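Visitor: Sending over a structure as structure tokens; questions will come in a sec.
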Amino acid sequence: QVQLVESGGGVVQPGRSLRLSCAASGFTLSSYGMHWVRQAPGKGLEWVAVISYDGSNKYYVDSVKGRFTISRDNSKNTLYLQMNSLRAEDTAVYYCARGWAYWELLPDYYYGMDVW
Amino acid sequence: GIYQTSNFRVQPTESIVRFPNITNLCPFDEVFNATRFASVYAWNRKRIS
């Protein structure tokens, strides 16, 4: 079954670093793209970062440029987000999502994030 | 006396051609009968050899 485990969550001293981990079961991450979405209480959802199926390019939002890093491991089917230099506005609930695949060839600026 | 006039030759009746079998075809059905297509802009570039 397609299930995603979000682990590593916690509260740390601001300006420190922590690595968020994601576990994908039922499929392989190498053929799909992932989306990381944060949502703060009393606010709306805020898109954070994505990773392509091939890992050729990486895109972030302007508020997170040059401070966080996203990485993937195809061997163990594990997804890692590197959170560094945390600030108080980063208080939100982060969700790991799964996008469409190169198995289904679609045009550029791919459409994704159907289940998480 | 004895004399020689000419020669005589038998002619072949039919012709036959052979080749090392025909099992090695190019995969073509997966392109024509494809699950999904490409967009008007951009296109998949496949190589057959």
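Chain B residue numbers are taken from Swiss-Prot; in order, the displayed residues are 311-359.
The header says electron microscopy, 3.8 Å.
Placed from the backbone N, Cα and C atoms, the Cβ positions cover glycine too.
Below, the features straight out of Swiss-Prot:
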MUTAGEN   B:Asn331 to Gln  Reduced viral infectivity
MUTAGEN   B:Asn343 to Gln  Reduced viral infectivity
VARIANT   B:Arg346 to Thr  In strain: Omicron/BQ.1.1, Omicron/XBB.1.5, Omicron/EG.5.1
VARIANT   B:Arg346 to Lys  In strain: Mu/B.1.621
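Could you place the listed features in the three-dimensional structure?
Guide: Long-range neighbours of B:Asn331 (mutagenesis position) (same chain, six or more residues apart, CB within less than 8 Å of its CB): none.
Neighbour density for B:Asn343 (mutagenesis position): within 10 A of its CB lie 7 other CB atoms from the protein chains shown.
When secondary structure is read from DSSP and collapsed to three states, B:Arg346 (variant position) falls in the coil class. In sequence order, no residues are near B:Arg346 (variant position), counting only same-chain partners six or more apart with C-beta under 8 A.
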Visitor: Go through the recorded positions B:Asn331, B:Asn343, B:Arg346 one by one and keep only those whose Cβ is less than 8 Å from a Cβ of chain A; report them in sequence order, or 'none'.
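Guide: Cβ contacts with chain A under 8 Å: B:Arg346.
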